[PDB]
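*Asks:* The structure under discussion is supplied below as structure tokens; questions concerning it will follow.
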Amino acid sequence: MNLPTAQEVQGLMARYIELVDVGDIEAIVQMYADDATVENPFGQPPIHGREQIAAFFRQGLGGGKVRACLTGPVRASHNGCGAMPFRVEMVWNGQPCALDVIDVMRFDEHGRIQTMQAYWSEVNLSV
Amino acid sequence: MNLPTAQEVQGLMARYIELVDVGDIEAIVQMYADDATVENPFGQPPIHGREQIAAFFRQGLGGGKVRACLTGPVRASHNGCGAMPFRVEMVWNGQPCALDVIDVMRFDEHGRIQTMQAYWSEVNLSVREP
Ligand SMILES: C[C@]12CC[C@@H]3c4ccc(O)cc4CC[C@H]3[C@@H]1CCC2=O
Ligand SMILES: C[C@]12CC[C@@H]3c4ccc(O)cc4CC[C@H]3[C@@H]1CCC2=O
Ligand SMILES: [Cl-]
Ligand SMILES: [Cl-]
Ligand SMILES: [Mg+2]
Ligand SMILES: [Mg+2]
Ligand SMILES: [Mg+2]
Ligand SMILES: [Mg+2]
Ligand SMILES: [Mg+2]
Ligand SMILES: [Mg+2]
């Protein structure tokens, strides 16, 4: 069996959303493997490795005006993978909005995200 | 239809839990590709094809009482895919249970589910009342 137990996958993925809810970049980017991949959104060309993932997050979060929170428990397999539902709250045209997302993560043998997919699209907006 | 737009996804996946909830096995199994592949749970080998899928739904839904609902919105993409959060209420050896689940699905070029991964485990079970 290190590779997170279904249990631990729960605590980790939950820590990711808090980092994200605070905007700590640097901390987000360390939760990933050095060579990870992000598909955000799913359906698009991946990215790859921490340098590009720090940049993605710098462009997405860095300008503030983002909160996120789980909207139900993390789900977690026996192999290293979990899925979670969350909602991001931001600001469009100077007014609130939102975005409902599901991330799906696969942790390595060191408990670092290796992959991930972020399910969403424009239907998942609102006000 | 053909490959389903993000909007069409949302409707197929929400129907699918309506069918699960009502327990119309036969109409569910038909929401799949005739050779679809179910990983339920994700981590355990798959199954495959409409006869083993059926068999799985009969085993899981055939006694009535299982209630399923969506606990938030279907998330949907642009490449024929979606993911959704829900909860399954079921009584297990005298007990009242619930299992929080997320299903990830891909559809086909024909509005049929080609693959389903279900994410879950005992950390998602609660012995509680619906
Ligand atoms: C960048 C983003 C906020 C941060 C979201 C985010 C953050 C972390 C994550 O694992 C997934 C996602 C999915 C959508 C992202 C939003 C798209 C538009 C926006 O303002
Ligand atoms: C089979 C099952 C009921 C039906 C659930 C179900 C139904 C549809 C679906 O797309 C995913 C799942 C995941 C869990 C399934 C339960 C595990 C124990 C049980 O009795
Ligand atoms: Cl939930
Ligand atoms: Cl949700
Ligand atoms: Mg916070
Ligand atoms: Mg490595
Ligand atoms: Mg908050
Ligand atoms: Mg119903
Ligand atoms: Mg086919
Ligand atoms: Mg109901």
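The backbone N, Cα and C atoms fix where each Cβ goes, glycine too.
Under its mutagenesis annotations, Swiss-Prot gives B:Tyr16 to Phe the following note: Reduces activity 2000-fold. Reduces activity 10000-fold; when associated with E-103; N-103 or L-103. A mutagenesis experiment is reported in Swiss-Prot for this position, B:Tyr16 to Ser, and the note states: Reduces activity 20-fold. According to Swiss-Prot, the feature active site, proton donor maps to B:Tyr16. In Swiss-Prot, a mutagenesis experiment is listed as B:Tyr32 to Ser, annotated with the note Reduces activity 4-fold. Recorded in Swiss-Prot as a mutagenesis result, B:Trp92 to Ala carries the remark: Slightly reduces activity. Reduces protein stability. In Swiss-Prot, the entry for mutagenesis B:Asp103 to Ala or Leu states: Reduces activity 100-fold. Reduces activity 10000-fold; when associated with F-16. The structure shown retains the original residue. Annotation of the mutagenesis experiment B:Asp103 to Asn in Swiss-Prot: Reduces activity 4-fold. Reduces activity 10000-fold; when associated with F-16. What Swiss-Prot says about the mutagenesis result for B:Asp103 to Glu is this: Slightly reduces activity. Reduces activity 10000-fold; when associated with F-16. Summarising the annotation, Swiss-Prot assigns substrate binding site to B:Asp103. One entry in Swiss-Prot concerns the mutagenesis experiment B:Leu125 to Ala. Its note says: Slightly reduces activity and reduces protein stability; when associated with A-127. Under mutagenesis, Swiss-Prot gives B:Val127 to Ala with this note: Slightly reduces activity and reduces protein stability; when associated with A-125.
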*Asks:* Nearest to B:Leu125 (mutagenesis position) in three-dimensional space, by Cα, is which of the mutagenesis positions B:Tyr16, B:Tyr32, B:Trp92, B:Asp103?
*Replies:* B:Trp92
*Asks:* Which three-state DSSP class does B:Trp92 (mutagenesis position) fall into?
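*Replies:* Once the DSSP labels are grouped into three classes, B:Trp92 (mutagenesis position) ends up as coil.
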*Asks:* Take the C-alpha atoms of B:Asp103 (mutagenesis position) and B:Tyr16 (mutagenesis position) and report the distance between them in angstrom, rounded.
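*Replies:* Answer for this pair: 11 Å between alpha carbons.
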*Asks:* Quick check: in three-state DSSP terms, what is B:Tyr16 (mutagenesis position)?
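*Replies:* In the DSSP reduction, B:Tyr16 (mutagenesis position) maps to helix.
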*Asks:* Do any residues at least six apart in sequence from B:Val127 (mutagenesis position), in the same chain, have a Cβ closer than 8 Å to its Cβ, and if so which, in order?
*Replies:* B:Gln95, B:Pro96, B:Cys97
*Asks:* How big is the gap, in Å, between the Cα of B:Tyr32 (mutagenesis position) and that of B:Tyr16 (mutagenesis position), rounded to a whole number?
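*Replies:* It is 10 Å, counting Cα to Cα.
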*Asks:* When neighbour density is defined as the number of other C-beta atoms within 10 angstroms of a residue's C-beta, which of the mutagenesis positions B:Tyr16, B:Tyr32, B:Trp92 has the lowest density?
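*Replies:* Candidates: the mutagenesis positions B:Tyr16, B:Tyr32, B:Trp92. Fewest Cβ atoms within 10 Å: B:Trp92.
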